[PDB]
Amino acid sequence: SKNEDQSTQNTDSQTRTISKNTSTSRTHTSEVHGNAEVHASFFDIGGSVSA
Amino acid sequence: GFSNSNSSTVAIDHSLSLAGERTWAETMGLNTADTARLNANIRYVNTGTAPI
């Protein structure tokens, strides 16, 4: 007779997790735009520079 | 057009959590060498002629 001791375990688990969260955020934005423009017509030519 | 830009977002959070749990468990242990125990129900019969 093999003197071996064996065991089986069954387990059930039901978990209810109720969670809260909150947040704030603060953003600060700098921006530097550029522009150049060359217009041309039959007899009218222009140019423009912007920032 | 040539547009540069630069932002900076500063944030903060608080949080709660309420976790309720109910756990059921069952276990059956056994030893293969000692599975069962015996018990006999027996009588004694004298069919002879002298008592013992």
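Residue numbering for chain B follows Swiss-Prot; the residues present correspond to positions 352-403, in that order.
When the header is checked for method, it gives electron microscopy, 4.6 Å.
Cβ coordinates come from backbone N, Cα and C, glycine included.
Under mutagenesis, Swiss-Prot gives B:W375 to A with this note: Loss of toxicity probably due to faulty membrane insertion or translocation of LF/EF into the cytosol. For B:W375 (mutagenesis position), no same-chain residue 6+ apart in sequence has a C-beta under 8 angstroms from its C-beta.
Quoted from Swiss-Prot for the published mutagenesis B:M379 to A: No effect. B:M379 (mutagenesis position) carries a strand DSSP state (E or B).
Listed in sequence order, the same-chain residues six or more apart from B:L381 (mutagenesis position) with CB atoms under 8 A from its CB number zero; the list is none. Here Swiss-Prot notes a mutagenesis experiment, B:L381 to A, with the remark: Loss of toxicity probably due to faulty membrane insertion or translocation of LF/EF into the cytosol.
The Cβ of B:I393 (mutagenesis position) has 4 neighbouring Cβ atoms from other residues within 10 Å, across all protein chains displayed. B:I393 (mutagenesis position) falls outside any helix or strand according to DSSP and counts as coil. Among the mutagenesis results in Swiss-Prot, B:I393 to C has the note: Loss of capability to undergo conformational changes that lead to pore formation and translocation. The residue drawn here is the original one.
In the shown protein chains, 4 other C-beta atoms lie within 10 A of the C-beta of B:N392 (variant position). As a natural variant entry, B:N392 to D appears in Swiss-Prot alongside the note: In strain: PAI.
Note: the CA-CA distance between B:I393 (mutagenesis position) and B:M379 (mutagenesis position) rounds to 33 Å. Contact annotation for chain A: of the listed recorded positions (B:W375, B:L381, B:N392), B:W375, B:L381 place their CB atoms under 8 A from a CB atom of that chain.
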